[PDB]
Amino acid sequence: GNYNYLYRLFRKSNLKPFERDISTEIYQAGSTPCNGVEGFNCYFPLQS
Amino acid sequence: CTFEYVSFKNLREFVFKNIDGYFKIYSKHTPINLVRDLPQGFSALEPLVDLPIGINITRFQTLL
Ligand SMILES: *[C@@H]1O[C@H](CO)[C@@H](O[C@@H]2O[C@H](CO)[C@@H](O)[C@H](O)[C@H]2NC(C)=O)[C@H](O)[C@H]1NC(C)=O
């Protein structure tokens, strides 16, 4: 399995045309804010 | 480092806008003689640089 290719499935808004997003900021799914720590309702924005 | 290019008595006016990742630069130079503010008049700025940065910009700072 070549897990070196990544794609983003978590973002608060849809992209504009010709946009390139390199944000590593943790997606906030729940009401509780995520202060840089992932876990429950705090997910990494990239998937392999 | 995706791009690198190397090339009051005067008035320098500039327009900076970023639409769809394209940074468009307009400019116009003219000599002036005024120490209070911008002189009252009309002039047209012309484009010289169109740089496809693809970079989000929300704030800027002027260097002296
Ligand atoms: C450009 O960057 C700003 C941040 O400097 C973005 O504003 C953020 O937008 C997200 C939603 O996409 C919000 O969750 C953040 O709270 C916003 N932050 C601030 C400080 O405003 C803006 O959306 C970005 N625009 C583009 C074109 O990517």
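Just so it is clear, chain A uses Swiss-Prot numbers, and the residues here are 447-494, in order.
The backbone N, Cα and C atoms fix where each Cβ goes, and this holds for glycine too.
A mutagenesis experiment is reported in Swiss-Prot for this position, A:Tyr453 to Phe, and the note states: Decreased HLA binding to NF9 epitope. Increased binding affinity to human ACE2. Under the three-state DSSP scheme, A:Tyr453 (mutagenesis position) falls in the strand class. Under 8 Å, Cβ to Cβ, and six or more positions away along its own chain, A:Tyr453 (mutagenesis position) finds A:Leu492, A:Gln493.
Per Swiss-Prot, mutagenesis A:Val483 to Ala is noted as: Increased resistance to neutralizing antibodies. Taking the Cβ of A:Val483 (mutagenesis position) as centre and 10 Å as the limit, one finds 7 other Cβ atoms among all the protein chains shown. Classification of A:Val483 (mutagenesis position) by DSSP places it in coil, neither helical nor stranded.
Counting only same-chain residues six or more apart in sequence, the Cβ atoms lying under 8 angstroms from the Cβ of A:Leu452 (variant position) belong to A:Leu492, A:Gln493, A:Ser494. What Swiss-Prot notes for the natural variant A:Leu452 to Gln is this: In strain: Omicron/BA.2.12.1.
Per Swiss-Prot, natural variant A:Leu452 to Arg is noted as: In strain: Delta/B.1.617.2, Epsilon/B.1.427/B.1.429, Kappa/B.1.617.1, Lambda/C.37, 19B/501Y, Omicron/BA.4, Omicron/BA.5, Omicron/BQ.1.1; Contributes to cellular immunity evasion and increases infectivity.
Swiss-Prot lists A:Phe486 to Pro among its natural variants, and the accompanying note reads: In strain: Omicron/XBB.1.5, Omicron/EG.5.1. Same-chain residues at least 6 positions away in sequence with a Cβ under 8 Å from that of A:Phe486 (variant position) are, in sequence order, A:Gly476.
A:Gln493 (variant position) is surrounded by 12 other CB atoms, counting those within 10 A of its CB over all protein chains shown. Listed in Swiss-Prot as a natural variant, A:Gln493 to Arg is described as follows: In strain: Omicron/BA.1, Omicron/BA.2, Omicron/BA.2.12.1.
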